[PDB]
Amino acid sequence: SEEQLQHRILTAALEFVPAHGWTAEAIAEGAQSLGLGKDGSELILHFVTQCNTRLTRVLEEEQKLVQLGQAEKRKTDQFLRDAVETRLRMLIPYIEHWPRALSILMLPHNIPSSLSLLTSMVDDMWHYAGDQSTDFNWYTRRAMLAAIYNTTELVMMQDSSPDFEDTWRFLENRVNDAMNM
Amino acid sequence: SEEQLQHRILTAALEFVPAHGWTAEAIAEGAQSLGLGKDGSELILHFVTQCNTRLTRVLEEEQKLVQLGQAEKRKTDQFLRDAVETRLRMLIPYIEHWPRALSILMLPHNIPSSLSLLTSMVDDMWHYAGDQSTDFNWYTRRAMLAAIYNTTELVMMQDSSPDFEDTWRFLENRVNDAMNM
Amino acid sequence: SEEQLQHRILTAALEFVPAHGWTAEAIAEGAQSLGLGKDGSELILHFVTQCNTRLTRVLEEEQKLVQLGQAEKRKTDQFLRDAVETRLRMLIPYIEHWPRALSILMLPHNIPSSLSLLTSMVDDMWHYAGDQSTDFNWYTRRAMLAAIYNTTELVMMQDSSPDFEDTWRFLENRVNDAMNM
Amino acid sequence: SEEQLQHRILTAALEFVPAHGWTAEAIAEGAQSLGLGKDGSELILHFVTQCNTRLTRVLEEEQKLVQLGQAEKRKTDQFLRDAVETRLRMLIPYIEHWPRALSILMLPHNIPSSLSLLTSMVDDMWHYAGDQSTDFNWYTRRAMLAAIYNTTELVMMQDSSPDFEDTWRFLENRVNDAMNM
Amino acid sequence: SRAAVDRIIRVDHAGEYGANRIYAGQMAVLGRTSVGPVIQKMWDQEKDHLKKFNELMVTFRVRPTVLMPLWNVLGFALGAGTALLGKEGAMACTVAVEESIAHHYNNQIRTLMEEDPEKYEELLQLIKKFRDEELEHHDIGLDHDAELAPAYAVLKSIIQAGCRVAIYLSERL
Amino acid sequence: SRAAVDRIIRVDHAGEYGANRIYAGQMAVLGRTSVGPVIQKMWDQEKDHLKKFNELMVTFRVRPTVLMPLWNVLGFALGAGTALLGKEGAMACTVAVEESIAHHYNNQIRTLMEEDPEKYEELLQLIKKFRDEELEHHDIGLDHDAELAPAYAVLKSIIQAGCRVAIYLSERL
Amino acid sequence: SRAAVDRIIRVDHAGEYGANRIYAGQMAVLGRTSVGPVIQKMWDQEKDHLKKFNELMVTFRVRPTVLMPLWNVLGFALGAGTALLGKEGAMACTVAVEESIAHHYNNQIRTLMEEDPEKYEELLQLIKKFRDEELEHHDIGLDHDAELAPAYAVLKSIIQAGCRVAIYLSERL
Amino acid sequence: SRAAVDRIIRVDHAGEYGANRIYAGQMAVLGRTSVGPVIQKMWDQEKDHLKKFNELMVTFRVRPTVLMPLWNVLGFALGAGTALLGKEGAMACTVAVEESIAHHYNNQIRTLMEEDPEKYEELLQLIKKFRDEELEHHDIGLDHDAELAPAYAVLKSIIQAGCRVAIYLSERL
């Protein structure tokens, strides 16, 4: 199908986003290295979808590493702090243009797509922490982690500390205050 | 007034309920000794309303007694166990016919009236226990105490232990298991 | 087959409904002539579905005769009166036990199934009359004919005139009063 | 109260709207002749409310003339055409700035206020036309006349025929096509 | 206070209209049985109540409820759904409807007195007279104080609960 | 097709959870009567059904229905509201619940066979076994084919209709 | 699978009907300005789309959406509410409507191919042709890729979100 | 008349709570820009208003609105959704919120005066003082009378319309 063409076009555009942004100019410039809307919603939703897929592989590889050896299981609060930091570090190369991307994700017609992607991400984080909730605690735990991720992402946008050390300190206190329910 | 005739008639009927029940036969029999529907909803809702009013006066008198130093303030778990027991002991003279009264209160057209009376009762219990919630914890605390009361009331209907000692033991475990949430 | 077994059983039971009714006794007795719930809900819904299928075959055959010249086209008021009478005459063999069947169809858990069958029947009647409505008149026309059918069916249950002549007179006035609306 | 003076302030502002518009500049300039928000919603809603009050006084004065014999009763189609024309002729002094006022009335937070004023106006028009509907035709008649008024008002904004003769011709066809339903 | 009298007239007009549809449905099923004359008298009683509230709607320019087409169908279906169960199901529906109408009349009486008995003189007299007629039914053997089956008491309560929801919706919409 | 199997598991988990709450309510009222052992065996049966669907929820990572706190209260109230009427009201509720659960099992068996019996083999065996258990109840004297009173048949239908609405809401929400 | 084609035809018929009402509202306000010819050509384009979907509704006996009188009023009001703001508000509404219609056409194309391209031959060709016309608009200067004001981009998104809700409701009801 | 006072306190407590969440969302995005000090002063102003209404809730035993968890998320999202558009989008949200709060204060003032100014004197004084503070904002350059862009005036109206729906829901639920 032609879906592979646009997937490759969108994949190639990400190499020029830090220079141009999340507009259709980088979509064309990224495609110019391959041979072949202007809002940018498709490019942003593609990047978020691929970053969620990369996170699943990273968490899965750490799970089999702890089930065998050369890795010791850690506490839930420690695990969730590492999963959020791992996912947020994928935004470092695009840190300058991400506030613009967040604005597009917050548009009213993009809200259902952004929420489903965010729900799938925190569901994966809680699964690899060993959640196994079959009651309303399923919604409580995932809503709590979604709020932690979104507020930590906003702190990361306006953070100038070395290696975002003030962002991870904010994440630590957030997670600690949430485990004391 | 006209409505005061209803209040006097209904009040006198309660002296014959343990002999007859919550029917209109006791309404007329109690009205004969003082004056000249058959479902019994009016008589039951009147008894519940007056029992909630008596509970409020009892809780006020204990609050004054503790503010003047004549009594010692107790824990919330201890206070709520005493308030539920005080309210449930008002049903002892009518214990045999109360399952029939509960059935009428559970009829679909009586449910809105029964819920408002139950909500007002647990609101009073939490107020004199020192609750000052303005967030969603207002609903959580009152729903939790309403559930306990209703389940303890059902245990009291089928309890044959001396002085309902197995009902208050059940109430204690329910309150202890709720303060741990 | 698998589902055709009960379909044959249900089909054979209809031969004994006039003697026994719409109960599970005729379901078993109908199977005893072939070899193999208790309220009869599945038997009644099967009969209504089959009668609707017989009606749409009768309307197809009349449509062929008029498009080739063997029959002359009727007006909409005349066509609808004939379609309702044709469908109602399928109830003559079971006229004594049909009020009981209507009671089952009016049960709250059977209402969604009964409404869909009734909606499909009046949709077929309006199609072969040449409706072709794409606006809200689609709902207005079908609701009007559904009310005519149901009230004529009730008149047919309590009708003792020869050949139900008072039922068809009622249907005529009902259709005439609707074409003028 | 202070409502009376602001009513006079709003009343005095209408003398300068044709020169300035429905802004807060005419509110102050109108008040400057008395010696005493910037959106203009209050000025527009005040003008619409007072024009509806003038209409119901005109309609009741014409009702007295036909009840006493000084005027002959008109048909419903003729009556409604005269009532809409009478109400629309109140906009002639402000015809240039009325499209701006309509957009303010169409703002999402002004919609409930504009709808209630429009509903009251067509209710008055139908009452003096002799309507006494107690069924769903109450809503059908008033919705139909509300649509006629709004579309005729839009035609009046962009009309340059002498004395708006093309607006009243449009109104006549709309009323004739509605009485034929 | 037109907003208060209009709400009272609109919900009373809707209640008597729905009661007309219920007895129409019952007459469609049980019209030629022995309880036919009893249902006819009940239907004729509510035709007069509805006629009176139509006049009050015209006089006071009250907006009718927008749910009348819904009460047209649900009333007939409820009346026809009962009386297909039998005569006890029909009478359970009748008592549940008369009591639900009389229950709401009492609430309006106790709130119309607290405002201005002198001003609301004729309206109070009419509502009291109708409230008394919703409960008498002695010449037809329909007694509102009669022992029903435990399941028929639940069915009556479910019908009575549904009428309260309809009353709540009609005075607003 | 994970979306199709998640909807099936979520609505079956919700149905067995609501049935657990109903028998909890019935046991709270009729637990020391002669029908106490019968209700206890019914309650224990659905504890095993719910335990199995909890394991399937963990295995297949199914989102539970957001209405479980609502089914927690409504199930207990319905179970306690009946059995305050008496033993016939309690058994009418039980049959209406078992039949409503078995009715939805049949629909899922049908749609599961039409897609891929080889792939959906383990799940089909479980649903068929549970569907059979929702209807046997012969060692306890609970026969689903019994001539109830005409009013108790309406009450059973109203409960059965309400369960269908809850099933519809739970597979989506 | 008639249930799937009827769902597609009903929601496409409703979408083109609502677009007709929007351009009727815009023509009622801006019909005599310099953008009048542009709005007229847009209105004429959707008259042909709606005419074609009327024929498909008759051919396949599709039930129309029950929210047609609602789209009749809301479409005209939205079209008239914009274009009272000005020409930029009108064009923001137009682009939000054309993109919302073309967005739903793409979803139907990708689901109509996965079932049976041979069977759904003519329907796929029609939807592709209509979807191409929802985006071209070059002879009238209406480019879907234009840098709107930051506030006009929000207004376009709110309109586009509302159309998605209407599309969701219309294919079920 | 505690029913009227409870509605006034509950809806004012909910309004100031939602305004707190909106400025929390705006501070999360624009906290280190040049408009950071202005948003902080706005956030601190509503912290005092919310603190006062918490005391009135405890004193008069008012039930809080059940929608506070919903206003917790929608308020933060609305505040964060704006101020991602920019400073003009943030200030459009601020003015739409302050005007919507002050609009409802005026309605309550004109209803507390018509009942009993002597009895409702302490509450009227507080509401008037808060209503004045919702409109001054001159030390920060935030003027409620400023010519916004035509598209930003629509965005302000949509936010203002949404706040009125929330106010309507909160005084009942």
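Residues displayed in chain D correspond, in order, to Swiss-Prot positions 95-130, 139-283.
When the header is checked for method, it gives electron microscopy, 2.4 Å.
Just so it is clear, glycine is given a Cβ too, placed from its N, Cα and C backbone atoms.
Mapped onto three states, the DSSP output places D:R244 (1,2-diacylglycero-3-phosphoethanolamine binding site) in helix. According to Swiss-Prot, the 1,2-diacylglycero-3-phosphoethanolamine binding site annotation covers D:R244.
Sequence-distant neighbours of D:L190 (mutagenesis position) (same chain, 6+ residues apart, CB-CB distance under 8 A): D:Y251, D:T254, D:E255, D:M258, D:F266, D:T269. Listed in Swiss-Prot as a mutagenesis experiment, D:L190 to E is described as follows: Impairs interaction with COQ7.
Among the mutagenesis results in Swiss-Prot, D:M227 to E has the note: Impairs interaction with COQ7. The residue drawn here is the original one. For D:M227 (mutagenesis position), the same-chain residues that are 6 or more apart in sequence and have a Cβ closer than 8 Å to its Cβ are D:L157, D:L161, D:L182, D:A185, D:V186, D:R189, D:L247.
Quoted from Swiss-Prot, the note on mutagenesis experiment D:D237 to K is: Impairs interaction with COQ7. Within 10 Å of the C-beta atom of D:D237 (mutagenesis position) sit 13 other C-beta atoms, taking all shown protein chains into account.
One entry in Swiss-Prot concerns the mutagenesis experiment D:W240 to K. Its note says: Disrupts the octomeric COQ7:COQ9 complex. Using a 10 Å radius centred on the Cβ of D:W240 (mutagenesis position) and all shown protein chains, the other Cβ atoms total 21.
Quoted from Swiss-Prot for the published mutagenesis D:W240 to D or K: Abolishes interaction with COQ7.
One mutagenesis experiment named in Swiss-Prot is D:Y241 to D or K, and its note says Abolishes interaction with COQ7.
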Using Cα coordinates, what distance in whole Å links D:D237 (mutagenesis position) and D:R244 (1,2-diacylglycero-3-phosphoethanolamine binding site)?
12
Let me know the whole-Å distance spanning the Cα atoms of D:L130 and D:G139; 8 residues are not modelled in that stretch.
16
On a count of neighbouring CB atoms within 10 A, which of the recorded positions D:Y241, D:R244 is highest?
D:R244
Secondary structure at D:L190 (mutagenesis position), reduced by DSSP to three states:
helix
Short-range recorded positions relative to chain E, from D:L190, D:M227, D:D237, D:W240, D:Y241, D:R244, with Cβ separation under 8 Å:
D:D237, D:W240, D:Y241
According to DSSP, collapsed to three classes, what secondary structure does D:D237 (mutagenesis position) have?
coil
